[PDB]
Amino acid sequence: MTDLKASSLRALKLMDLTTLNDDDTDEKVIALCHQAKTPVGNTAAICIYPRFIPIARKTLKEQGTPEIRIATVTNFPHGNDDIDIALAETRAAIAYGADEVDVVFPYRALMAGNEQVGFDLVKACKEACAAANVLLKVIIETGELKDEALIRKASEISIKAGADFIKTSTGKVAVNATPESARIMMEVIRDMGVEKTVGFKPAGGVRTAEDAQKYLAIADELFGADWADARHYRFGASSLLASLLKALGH
């Protein structure tokens, strides 16, 4: 047993195994579901576009892993400031059968000085999700926000509005998760004293076992090594799984 082996098994079990591509099909999503069932255990979740939720649910059930959660995305990837649209998409995700909805915060509106629309958008989507026993993650798009003060503010607004998780990135812009962005966002969780109710999810560009290991190190430093369970930590990733399995001998 090695520190890398220990972190890699932990990371595997925290993955939101993702496919969000223009050419996605049912077949591709079925294959993803099979990939999430590994010889050492299951990923925490899959993350797919809403229209694929019903076929994914059926696939996960037939292979005997109904406990793999189904996450999806709304207001995505653009993070527009139309609350009605974000909410309608979130209600549709719930109706398809999502376990978790990852909504994009209206980051450009924040950058232009409008803090209120992000509060209102997150709150509206949280209310819909909580009524359905669905978890809400909020994607703030740290690579577009760029400045520490704006990363902190988007995190704070999201948490105040009811986010169950704060997530770095869509994976669809040039810059996604970084260790510094992860530290900033986790410091907000710490500063607001919301460790019990808010998780953290780095997403985009987390490609290798060693990458995953960098992010868990930060969590363990800040909150102790027991904090990062599946309710409090996820990896938004794809290729990372194969890297983790190699680190583990599988």
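Determined via X-ray crystallography, 1.0 Å.
Cβ from N, Cα, C; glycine included.
According to Swiss-Prot, the active site, proton donor/acceptor annotation covers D102 (among others), on the basis of sequence analysis. DSSP assigns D102 (mutagenesis position) to a strand in the three-state reduction.
The Cβ of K167 (mutagenesis position) lies under 8 Å from the Cβ of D102, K137, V138, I139, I140, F200, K201, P202, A203, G236, each on the same chain and at least six residues away in sequence. For the recorded site, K167 (mutagenesis position), the DSSP three-state label reads strand. Sequence annotations record features per position, and here Swiss-Prot assigns active site, schiff-base intermediate with acetaldehyde to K167.
Other Cβ atoms within 10 Å of the Cβ of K201 (mutagenesis position) number 28 in total over all chains. DSSP gives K201 (mutagenesis position) a strand state. The active site, proton donor/acceptor annotation in Swiss-Prot covers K201 (among others) and is backed by sequence analysis.
Looking at Swiss-Prot, you'll find the mutagenesis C47 to A or S noted as follows: 3-fold decrease in catalytic efficiency. Under the three-state DSSP scheme, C47 (mutagenesis position) falls in the strand class.
The note that Swiss-Prot attaches to the published mutagenesis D102 to L is: 2000-fold decrease in catalytic efficiency.
The mutagenesis experiment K167 to R is recorded by Swiss-Prot, whose note states: 20-fold decrease in catalytic efficiency.
Quoted from Swiss-Prot for the published mutagenesis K201 to L: 1500-fold decrease in catalytic efficiency.
The Cβ of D102 (mutagenesis position) has 29 other Cβ atoms within 10 Å, all protein chains considered. Taking the Cβ of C47 (mutagenesis position) as centre and 10 Å as the limit, one finds 28 other Cβ atoms among all the protein chains shown.
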